[PDB]
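Visitor: Handing you a structure now.
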Amino acid sequence: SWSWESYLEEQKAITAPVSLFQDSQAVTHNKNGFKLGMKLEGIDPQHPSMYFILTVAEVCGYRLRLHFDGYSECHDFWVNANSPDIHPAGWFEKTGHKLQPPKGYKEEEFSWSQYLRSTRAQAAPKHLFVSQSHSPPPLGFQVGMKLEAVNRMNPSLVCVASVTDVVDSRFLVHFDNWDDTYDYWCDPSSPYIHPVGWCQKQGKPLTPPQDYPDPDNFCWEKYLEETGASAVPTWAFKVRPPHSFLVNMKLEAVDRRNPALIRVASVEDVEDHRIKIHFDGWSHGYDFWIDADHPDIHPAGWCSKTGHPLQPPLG
């Protein structure tokens, strides 16, 4: 009943063109084959360096709600079916990663074939993942390399960091000696990562590893000699072009408070790489910043074309 076309006429508004979105945010013709009950492997959004066994708890359009086997439902989270952060059963073994066992297990007694029988569940077929385990690694980024990275919750802190994982075309950025929670997955064009020695050439302060002795005198050359690690090569950094979203353009975005919902949205403000989302009909107190390449923002029509409910403006 509610329609974008009429809303646009009603508001004299324009939608953010599909061309401003990454292909993965815009694609609507892919089928979602995940079914309730299927089991798979995936990273913990709150500990992106760790892999757990997850179960499909809900399917809605091109999205799915995953549940941490043996854990409380509080931990449940939503992803798109084309998410690069989930993998078919057996992935951790083929790629050399470690798999945390269900709450109640120990790795020494985990095996898919048998956890599957014990649960009488089926594993999500591997073609079902837009990805798999073929993708060539990101050029010039290898586990162990070091670089400088922005701490996304401490946007003005550019810290000493390291590449701790590499999956397909992305890598995991870790802040030396800090909590694994601040870690995040990147690709070579991320605007949050810089070549070793960037802060110095910019006159910006650089935050050294936690408890690093005599912090005031942290010296990169000393640090990598100490660690015997290599700096990610300068040529590997291919930072991306600023997005072209303009204020007032409309789109669809997942609700941050109730992730199961997606609402009509507008671009309230912009930066080179981020856009401030405003949910039509709600208080601006809910407005939030989000990277332009975030998987949870989509062009008008995405919910309709994928079979997902769309929450119209608040009234």
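Each residue's number is its place along the chain shown, starting with 1.
Recorded method is X-ray crystallography, 2.2 Å.
Even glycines carry a Cβ here, placed using N, Cα and C.
Not my notes, these are from Swiss-Prot:
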MUTAGEN   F68 to A (Swiss-Prot position 340)  Does not affect binding to monomethylated and dimethylated peptides
MUTAGEN   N154 to A (Swiss-Prot position 426)  Abolishes binding to monomethylated and dimethylated peptides
MUTAGEN   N154 to Q (Swiss-Prot position 426)  Strongly impairs binding to monomethylated and dimethylated peptides. Abolishes binding to p53/TP53 monomethylated at 'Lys-382'
MUTAGEN   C159 to F or R (Swiss-Prot position 431)  Strongly impairs binding to monomethylated and dimethylated peptides
MUTAGEN   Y182 to L (Swiss-Prot position 454)  Abolishes binding to p53/TP53 monomethylated at 'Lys-382'
MUTAGEN   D255 to N (Swiss-Prot position 527)  Does not affect binding to monomethylated and dimethylated peptides
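In terms of burial and nearby residues, how do these features look in this structure?
Guide: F68 (mutagenesis position) is surrounded by 21 other CB atoms, counting those within 10 A of its CB over all protein chains shown.
Remark: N154 (mutagenesis position) has no non-local neighbours by Cβ distance under 8 Å and separation of at least 6 in sequence. Mapped onto three states, the DSSP output places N154 (mutagenesis position) in strand.
Taking a C-beta cut-off of under 8 angstroms and a sequence separation of 6 or more, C159 (mutagenesis position) has the following same-chain neighbours: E148, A149, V150, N151, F175, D176, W178, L206, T207, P208, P209.
Around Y182 (mutagenesis position), a 10 Å sphere centred on its CB holds 18 further CB atoms from the protein chains shown. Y182 (mutagenesis position) falls within a helical segment according to DSSP.
Around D255 (mutagenesis position), the same-chain residues at least 6 positions away in sequence with a Cβ under 8 Å from its Cβ are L261, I262, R263, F279, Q311.
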Visitor: Between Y182 (mutagenesis position) and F68 (mutagenesis position), what C-alpha distance do you get in Å?
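Guide: That comes out at 21 Å between the alpha carbons.
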Visitor: For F68 (mutagenesis position), what is the secondary structure by DSSP, using just helix, strand and coil?
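Guide: In three-state terms, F68 (mutagenesis position) counts as strand.
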